[PDB]
Amino acid sequence: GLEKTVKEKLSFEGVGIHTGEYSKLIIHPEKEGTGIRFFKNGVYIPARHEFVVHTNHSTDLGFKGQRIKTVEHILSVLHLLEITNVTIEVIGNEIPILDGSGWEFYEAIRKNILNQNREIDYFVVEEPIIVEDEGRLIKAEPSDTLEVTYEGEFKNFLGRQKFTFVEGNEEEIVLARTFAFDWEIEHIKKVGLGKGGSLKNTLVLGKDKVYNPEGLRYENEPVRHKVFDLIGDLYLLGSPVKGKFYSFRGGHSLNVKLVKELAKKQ
Ligand SMILES: CCCCCCCCCCCCCCCC(=O)O
Ligand SMILES: CCCCCCCCCCCCCC(=O)O
Ligand SMILES: [Cl-]
Ligand SMILES: [Zn+2]
Ligand SMILES: [Zn+2]
């Protein structure tokens, strides 16, 4: 595939799920070889693993005193559409959560793609690798196409379920929303996070119920979202990725761990 950017600048605004503050981003086109980078208060923050500063409840990046929380959804959409050269100006300290999925990002960007004059140099997983953390595990192996499987084991009605993404099925995960278990909301609030969360941007699940009146978009929306999250974190490798991944109860922390190990080996 050819490197790509946007035909014209695109903007999105709303509240940050964690800061609860107003935030906006403006995606500006860039020439070939530029890569993906954020811009905040005068500083450019490359969308790469070296700049990750936090991974609990979101993937946050930072450089020279400037931080941007929750980049996983916008990066996932960019990765899925193979947008390789753009500057994402950010107003605020976090990417707007919108409806909790990548839908708005996806539909807007997909309609404004601009192919460029340069072949994409994909990050190709060369050899099998596995990272673990108290039961949680992620395995990556060679593959000509990006394939991502997530298997969860939930302590509620969801039980054990899995979902596999394969190239071409982007629409099957870009609508999956951010979720959250009622028994964990106090903690999230207590650690200074989740200030902008609401039934409008997050699926709240109980031991045996779904609080949102709209219910789940798919019986397995949570695992679909996890796949969506992992795909965004994988883009932190600096280039579109080709490989087969299997995540069992993985989260941002483990996702970034895998990314750093892959980058290290290669
Ligand atoms: C670990 C990942 C997730 C990010 C989740 C942040 C969102 C915080 C939750 C806010 C929802 C509050 C809803 C009130 C509780 C209720 O109705 O039972
Ligand atoms: C179903 C749409 C209704 C809006 C969703 C209701 C959830 C909002 C409650 C959290 C907002 C309060 C933030 C705070 O804790 O100060
Ligand atoms: Cl925490
Ligand atoms: Zn926590
Ligand atoms: Zn997410």
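First residue shown is number 1, and so on along the chain.
Per the header of the entry, the method used was X-ray crystallography, 2.0 Å.
Keep in mind that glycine also has a Cβ here, set from the backbone N, Cα and C atoms.
Some features that Swiss-Prot has for this protein:
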ACT_SITE  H252  active site, proton donor
BINDING   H73, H225, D229  Zn(2+) binding site
MUTAGEN   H18 to Y (Swiss-Prot position 19)  22-fold decrease in activity
MUTAGEN   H18 to Q (Swiss-Prot position 19)  2-fold decrease in activity
MUTAGEN   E72 to Q (Swiss-Prot position 73)  Loss of activity
MUTAGEN   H73 to Q (Swiss-Prot position 74)  Almost loss of activity
MUTAGEN   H73 to A (Swiss-Prot position 74)  Almost loss of activity. 10-fold decrease in zinc content
MUTAGEN   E221 to N (Swiss-Prot position 222)  Loss of activity
MUTAGEN   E221 to S (Swiss-Prot position 222)  15-fold decrease in activity
MUTAGEN   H225 to A (Swiss-Prot position 226)  720-fold decrease in activity. 16.6-fold decrease in zinc content
MUTAGEN   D233 to S (Swiss-Prot position 234)  Loss of activity
MUTAGEN   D233 to N (Swiss-Prot position 234)  29-fold decrease in activity
Contacting recorded positions, sequence order - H18, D233, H252 vs ligand 5, Cβ under 6 Å: none
Residue with minimal Cβ packing [other Cβ atoms within 10 Å] among the recorded positions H225, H252: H252
Candidates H18, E221, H225, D233 (mutagenesis positions) with Cα within 10 Å of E72 (mutagenesis position): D233
Between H18 (mutagenesis position) and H225 (mutagenesis position): CA-CA distance (Å): 17
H18 (mutagenesis position): secondary structure state under DSSP, collapsed to three categories: coil
Non-site residues, in chain order, whose CB comes within 8 A of the mean position of the CB atoms of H73, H225, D229 at Zn(2+): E72, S76, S101, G102, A176, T178, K226, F228, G232
Conformational class of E221 (mutagenesis position) under the three-state DSSP mapping: helix
Neighbour tally for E72 (mutagenesis position), based on other Cβ positions within 10 Å of its Cβ: 26
Proximal residue to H73 (mutagenesis position) among recorded positions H18, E221, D229, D233 (C-alpha distance): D229
Inter-residue Cα distance where the pair is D233 (mutagenesis position) and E221 (mutagenesis position), in Å: 19
Integer Cα-Cα distance in angstrom, the residue listed as 'active site, proton donor' to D233 (mutagenesis position): 7
Whole-number Å value for how far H18 (mutagenesis position) lies from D233 (mutagenesis position) (Cα to Cα): 18
